[PDB]
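Notes follow once the structure below has been shown.
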Protein chains: 2
Amino acid sequence: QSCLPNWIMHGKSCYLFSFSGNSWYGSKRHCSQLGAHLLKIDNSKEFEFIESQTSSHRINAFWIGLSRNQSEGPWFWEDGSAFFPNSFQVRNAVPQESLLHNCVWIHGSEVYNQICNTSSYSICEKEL
Amino acid sequence: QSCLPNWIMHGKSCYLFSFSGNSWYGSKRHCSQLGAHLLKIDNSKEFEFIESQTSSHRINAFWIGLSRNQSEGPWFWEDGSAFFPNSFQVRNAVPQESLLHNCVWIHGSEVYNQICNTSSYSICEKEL
Ligand SMILES: OC[C@H]1O[C@@H](O[C@@H]2[C@@H](O)[C@H](O[C@@H]3[C@@H](O)[C@H](O)O[C@H](CO)[C@H]3O)O[C@H](CO)[C@H]2O)[C@H](O)[C@@H](O)[C@@H]1O
Ligand SMILES: [Ca+2]
Ligand SMILES: [Ca+2]
Ligand SMILES: [Cl-]
Ligand SMILES: [Cl-]
Ligand SMILES: [Cl-]
Ligand SMILES: [Cl-]
């Protein structure tokens, strides 16, 4: 069971911390080109591991595999599974200030909705 | 290089034509559980192959891996790559009638946007 150079092993996956600017869509294409996808956070153990990385690189936010279609509809993971907030809840959530913010990134220790094509860093995940 | 039972080979890929009603999200999940994604159509040859399966099964529509994130914003594929209308264009297209329709499905020979939540068949794809 093995990961590429520069990918970290944790839990049951290999993660790539992409220190390189990009839209949510761009980030997505980029992970998918390495045969991965954007990060999916299943349990709190995974969350905590990721959170160590993001919070020790607070200069920047990292796109994750979470988004929605309806400019105010339900969040869903890259794999299409539904969002349940057992590790975190998505922030900036009041009606008005959520408008157009349909992609999710992590910045520091928080997970925010953000305008999908803001440029940022990202995290890919390949399962084992 | 090989496909699972019931998946059909064509061009570079294995396909599964899934006759089970499900939402776009649902369909997406199901593909992903078999270790695949929803259909991504990279050219006319792929389109035409798909198109004869969809037109010979006009009773239902088939979800595909194309969606957008904001009620009037750019279409993107499951993989993050942007939509170019090489083989077809998305239909019901005037700014007002396609609000809340941010997922795409194929019905007969036409590619429509729809309410992501609607129930339907779907097509999965795993590239060799
Ligand atoms: O979505 C969760 C699901 O992802 C599955 O992986 C696929 C990737 O295999 C795929 O990458 C494709 C390459 O394999 C192929 O060679 O090239 C095409 C086009 O460049 C790539 O799309 O990317 C999709 C979308 O990110 C992934 O879903 C995993 O196998 C599976 O374990 C996981 O559940
Ligand atoms: Ca995960
Ligand atoms: Ca394809
Ligand atoms: Cl993804
Ligand atoms: Cl998909
Ligand atoms: Cl057309
Ligand atoms: Cl048509």
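We number chain A the same way Swiss-Prot does; the residues here are 117-244, in that order.
Here the Cβ of each residue, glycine as well, is placed from N, Cα and C on the backbone.
Taken verbatim from Swiss-Prot:
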type    : residues                                                                                 : note
BINDING : A:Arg145, A:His146, A:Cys147, A:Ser148, A:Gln149, A:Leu150, A:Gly151, A:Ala152, A:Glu194 : (1,3-beta-D-glucosyl)n binding site
BINDING : A:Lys156, A:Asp158, A:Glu162, A:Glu241                                                   : divalent metal cation binding site
MUTAGEN : A:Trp221 to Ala                                                                          : Loss of glucan binding. Abolishes activation of NF-kappa-B
MUTAGEN : A:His223 to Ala                                                                          : Loss of glucan binding. Abolishes activation of NF-kappa-B
MUTAGEN : A:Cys232 to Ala                                                                          : Abolishes cell surface expression
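The sparsest Cβ neighbourhood within 10 Å, among the listed binding-site residues (A:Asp158, A:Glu162, A:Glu194, A:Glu241), is found at A:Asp158. Across the structure, A:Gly151 ((1,3-beta-D-glucosyl)n binding site) and A:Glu241 (divalent metal cation binding site) are spaced 9 Å apart at their Cα atoms. Proximity to chain B, defined as a C-beta distance under 8 Å, is registered for the following recorded positions out of A:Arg145, A:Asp158, A:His223, A:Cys232: A:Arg145, A:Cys232. Checking each of the recorded positions A:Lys156, A:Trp221, A:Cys232, A:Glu241 against A:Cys147 ((1,3-beta-D-glucosyl)n binding site) by C-alpha distance, the shortest gap belongs to A:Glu241. Cα separation, A:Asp158 (divalent metal cation binding site) to A:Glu194 ((1,3-beta-D-glucosyl)n binding site), rounded: 12 Å. Of the recorded residues, A:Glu241 (divalent metal cation binding site) and A:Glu194 ((1,3-beta-D-glucosyl)n binding site) place their C-alpha atoms 11 Å from one another.
Comparing the Cα of A:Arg145 ((1,3-beta-D-glucosyl)n binding site) with the Cα of every entry in A:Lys156, A:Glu162, A:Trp221, A:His223, A:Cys232, these being the recorded positions, the smallest distance points to A:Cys232. Across the structure, A:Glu162 (divalent metal cation binding site) and A:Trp221 (mutagenesis position) are spaced 16 Å apart at their Cα atoms.
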